[PDB]
Amino acid sequence: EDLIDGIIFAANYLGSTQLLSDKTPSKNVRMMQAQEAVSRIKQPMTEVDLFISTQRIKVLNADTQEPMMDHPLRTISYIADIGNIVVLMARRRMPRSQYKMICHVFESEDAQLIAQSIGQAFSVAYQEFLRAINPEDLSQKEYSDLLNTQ
Ligand SMILES: [Cl-]
């Protein structure tokens, strides 16, 4: 076989928004944060390399090759692409009972491939809960809802 364990994409990092809350943010709140982040795109940027594996997503400065963000895959709450834009949201570590959600925005010719690569690295892990129900017995609306709350 020719299994791929990691992939790196060039992209321009446009910046991020951060949301603090006293309870984990709902789906409706996360989608509001994602739209607001996109609506801010005018435009300063940093060239980055975006590394995706089954364990984590890391953003490296392209020029220095030093990490700027390192997110374990299990903390990603949302990934989407629209045109050349990629939006990636992650729950940041906070003391107990405080919550911080970060929404990063990138631009790349490979936006759709990047979002697809993240999405599938994720739902690979999430479906690894055969040892906790058989995903293949959940409808589309059931699995989709699992991903949006769990
Ligand atoms: Cl890794």
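Sequence positions for chain A are given in Swiss-Prot numbering; the residues included correspond to 455-496, 514-568, 586-620, 623-640, in order.
Placed from the backbone N, Cα and C atoms, the Cβ positions cover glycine too.
Features of the protein shown, as given by Swiss-Prot:
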- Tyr633 to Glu: Enhanced APP binding and amyloid-beta production (MUTAGEN)
- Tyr633 to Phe: No change in APP binding (MUTAGEN)
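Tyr633 (mutagenesis position) falls within a helix when secondary structure is assigned with DSSP. Residues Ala620 and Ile623 bracket an unmodelled region of 2 residues, and their Cα atoms lie at a distance of 6 Å.
Listed in sequence order, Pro625 are the same-chain residues six or more apart from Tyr633 (mutagenesis position) with CB atoms under 8 A from its CB.
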